[PDB]
Protein chains: 6
Amino acid sequence: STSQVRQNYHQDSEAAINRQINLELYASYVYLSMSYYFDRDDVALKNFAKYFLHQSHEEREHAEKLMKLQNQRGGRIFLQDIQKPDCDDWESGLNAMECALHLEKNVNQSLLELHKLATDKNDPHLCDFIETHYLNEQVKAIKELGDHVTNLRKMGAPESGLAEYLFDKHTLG
Amino acid sequence: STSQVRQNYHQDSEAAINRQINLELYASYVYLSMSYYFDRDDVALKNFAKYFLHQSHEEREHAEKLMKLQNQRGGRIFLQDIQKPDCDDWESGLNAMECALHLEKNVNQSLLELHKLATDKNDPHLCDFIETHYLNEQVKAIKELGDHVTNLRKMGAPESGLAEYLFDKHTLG
Amino acid sequence: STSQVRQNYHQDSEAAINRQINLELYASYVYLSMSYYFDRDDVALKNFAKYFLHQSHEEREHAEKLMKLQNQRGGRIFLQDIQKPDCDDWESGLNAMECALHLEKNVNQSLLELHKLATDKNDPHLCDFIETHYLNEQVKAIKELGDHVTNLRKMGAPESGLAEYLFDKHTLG
Amino acid sequence: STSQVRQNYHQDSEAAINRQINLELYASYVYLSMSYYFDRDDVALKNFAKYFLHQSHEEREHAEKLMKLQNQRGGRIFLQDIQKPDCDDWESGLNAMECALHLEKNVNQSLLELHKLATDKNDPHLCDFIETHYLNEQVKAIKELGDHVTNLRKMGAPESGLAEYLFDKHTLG
Amino acid sequence: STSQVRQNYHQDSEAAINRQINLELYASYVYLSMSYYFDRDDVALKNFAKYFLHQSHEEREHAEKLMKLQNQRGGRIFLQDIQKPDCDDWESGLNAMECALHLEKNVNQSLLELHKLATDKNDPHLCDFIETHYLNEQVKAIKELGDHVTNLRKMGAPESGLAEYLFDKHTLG
Amino acid sequence: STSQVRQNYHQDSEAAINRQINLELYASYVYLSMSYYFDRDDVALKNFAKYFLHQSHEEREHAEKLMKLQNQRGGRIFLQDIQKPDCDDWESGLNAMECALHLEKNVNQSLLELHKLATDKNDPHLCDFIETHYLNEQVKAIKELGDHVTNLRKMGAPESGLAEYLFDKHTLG
Ligand SMILES: [Mg+2]
Ligand SMILES: [Mg+2]
Ligand SMILES: [Mg+2]
Ligand SMILES: [Mg+2]
Ligand SMILES: [Mg+2]
Ligand code: NA
Ligand code: NA
Ligand code: NA
Ligand code: NA
Ligand code: NA
Ligand code: NA
């Protein structure tokens, strides 16, 4: 039953990786929803749409890298349903950015818990994997989203539709 | 409530498009599962894995094009859960190819029903969208998968592991 | 007696590094033996020979990097005899691949013990060195060897000499 | 009061980062002093001057990267006075190299304490940041300075002014 | 005790140069603080940050040129502590620009007093050094900062966060 | 039992080749030790280190060519332990060069005895192999090492650390 390659890879770590895969696919789905919200004719913020579509594809890449890791370590991928996102209508550029920030922090928290588990199970390869490929990416993503939210609020989003328009053009464009 | 762009776009068509989006995302998820099955150390068919990963990304593209369609027509995207695939373990290159063929035919059937609905609602734009972007793609994909299955069976898959090895190399490589 | 550069470098870590150097040189020697086994006129698998020769040189590189580390930290290299490999005759491509897999897992285990020691001695530079340069290399090597073994067995190695021939050509060539 | 981006970032870590920023700016100032000591007409070792000026700029870069980190994590930079260096006159190429070595080891010790704090506060992002960007840089810098000091002493520095002259030319030039 | 190169270089001029070096390093430190203030997630004006970082590096260059001068004339550099800047939080783009303008005028005044001393000590080399490298630089910098402040105020900074956003984009970007 | 390719290849020649393989691997190991001795922070002669590392790799190449020979003739490689070198500390550039010279002469003597055996067994292929690939290489290496030793001694090595420094720079650099 044991993979010929498996070494120093705890069942709890394997399970946590499967959970993280699902979470990354979920985040991808959330970003896809946001992107196409901004593609609506009654919202029409092309660069918001592009930004979130880019994030969606990036999250899918993160999930696939975790799947690759799972196979590298001799664990077995078990996929679960990808839940639909919490909203169909994201209301505004600012609200979408805040929800993205919240999502990224939730993903980061899950990654930190995964690192804690890896550390507890004395799995330095897994710890280094998380550090190298995920934790700094998360910190940068959170910082960028925070910068965006700060700018939007100072510009007067979301009540100033001019604010979101010019943000779309000058930051995201 | 009505989109400013909406014209000749029936509610039933909008709903059918949302269903098709979900089905395309589901197919993408199935192909992702198959790809990483072939990436397992105890299966180790790199070109099967690559082939199915390519199909997964292509299905995602199909879903995104349907979402773009929905917004172009002034319908509203409503996402649903993406169900996990039917299998974790796809057993063999041949079995995976047969399941892919079955999936593609199911997707094609849904597209045909969508076309029938479009036709019944006198929506020529939608009809030609389906015809141009989807139906021929499906026919080609089904033909290719059928060719693959035929070759694998004649080669002696799945009991002849040499068969799958050489197919991986010479057809998919 | 203390090196002018030495800082936060425990004697036990220095000794463990010297042991790892020896183990890496040993692995290099094993791979050299395997390579030239496949170069025999009665075995004659040129790409097996090339593959194992590449691995031999890579292991030598790993040893030299550990020696460089030892000097960087102000430890002192103490070399030991490099034991001859366990076999002169590696029997088959499959058997050689299995022995390589076993060897790589043994090297990985030694590296994990070294990381544990570094962690216990609060030596983050050494831990990061092991993580960055060794642990992922080992995981990849083990995964690749496992893929090779899986393919050979499915193809019918080692009784099917056609199996090894075609593997030599299509995977290793 | 809490930054919107802040997550898993302890106040003690924030304070330790501010201290490290100050220490890096201090090291930059020390190297600046040494550089321009060697630029004096009565010392006139152009390549010593260039070497230490390069080190000064590098230390400034290290400080700025720590400031960037502080903002990335949602901590707040608090700058302090940069103390003047301990010497105006560094006496000789050898003495300057020894003082540089001592300084670099002090910086390294501070970084190791910072890593210990990060580890104790379960901050893997901060630990990885220190490991990736600082610890190996410090080990290399210490090794290089030790090599320089060894060469100077063997050449006969600082009493052999020919020694320092030829070292300036052939190693640092 | 007298440098072999020293000629027509008064002790008072040497002391005034040392004071100017300190002032230039101080200005560099102020600009560094401002830059990283604008890099905060709750301020997030990337081009303000870049502008002030550029100014910081330029001020460091000015200090180093004065140190080079000191050695060229055969004076001796005596470094002092670099005081921390007056603020940690610069409040706004406009406020930072006004503080920068005030700082630059203070630096200019010190340069003018230095020139006056040079003139009084009949040091034409020093006078022309100041004139060539510093005074026009100061005049330009003061004019640029004044233009910036004027624009920000007319745009409605600092209460109009849109003002600072668009200034960051169109002037500083 | 006899290789299908074996022709005019005496068992005594096969055994002597196996001994020579071991001797070449031993020489490689000696040079590796010397190289990393010169890489020590308290020795710090980078070009000595590079020179001996080059020699180490060259000796490995010589061993591999002998292994290739063995298989070409239809003999069978039997590897033995590679003994650790006689010293951990090579004391000086001059002492290392003298030990290298002694080693090379020992290798040359073994080659000459091998040639004598080949000649006695009327093996012209083996004789010309030795002549073409080994004997002149040895003569050149011995001459070069002798030149190095002569220069070092005349320069005043090993008591004149300046001697070794300048030799490292100008001959080996
Ligand atoms: Mg505008
Ligand atoms: Mg074939
Ligand atoms: Mg790490
Ligand atoms: Mg010379
Ligand atoms: Mg003038
Ligand atoms: Na992610
Ligand atoms: Na499709
Ligand atoms: Na290795
Ligand atoms: Na530093
Ligand atoms: Na200035
Ligand atoms: Na040789």
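Going by Swiss-Prot, the residues shown for chain E are 5-177, listed in order.
In case you wondered, yes, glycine gets a Cβ from its N, Cα and C as well.
Pulled from Swiss-Prot, these are the features on record:
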BINDING   E:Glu28, E:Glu63, E:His66  Fe cation 1 binding site
BINDING   E:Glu63, E:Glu108, E:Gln142  Fe cation 2 binding site
MUTAGEN   E:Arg23 to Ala  Abrogates interaction with NCOA4. Fails to localize to punctate lysosomal structures
MUTAGEN   E:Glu28 to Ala  Reduces iron binding and oxidation rate; when associated with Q-87
MUTAGEN   E:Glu108 to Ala  No effect on iron binding but the oxidation rate is severely reduced; when associated with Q-87
Within 8 Å of the Cβ centre of E:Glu63, E:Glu108, E:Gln142, which other residues of the chain have their Cβ, at the recorded Fe cation 2 site?
E:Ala31, E:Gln59, E:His66, E:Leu107, E:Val111, E:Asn112, E:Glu141, E:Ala145, E:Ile146
Can you grab the distance from E:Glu108 (mutagenesis position) over to E:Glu63 (Fe cation 1 binding site)? Cα atoms, rounded to a whole Å.
10
Drop a 10 Å sphere on every Cβ of the recorded positions E:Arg23, E:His66 and tell me which sphere holds the fewest other Cβ atoms.
E:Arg23
Taking a cut-off of under 6 Å between Cβ and any atom of ligand 10, tell me which of the recorded positions E:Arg23, E:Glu28, E:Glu63, E:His66, E:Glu108 pass.
E:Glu28, E:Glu63, E:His66
Name, in the order they occur in the sequence, the residues of the same chain whose CB lies under 8 A from the CB of E:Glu28 (mutagenesis position) and which sit 6 or more residues away.
E:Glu63, E:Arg64, E:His66, E:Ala67, E:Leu70, E:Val111
What is the set of residues, excluding E:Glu28, E:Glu63, E:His66, whose C-beta falls within 8 angstroms of the centroid of the C-beta atoms at the Fe cation 1 site?
E:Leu27, E:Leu29, E:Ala31, E:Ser32, E:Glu62, E:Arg64, E:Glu65, E:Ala67, E:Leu70, E:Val111
Whole-number Å distance between the CA of E:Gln142 (Fe cation 2 binding site) and the CA of E:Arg23 (mutagenesis position)?
17
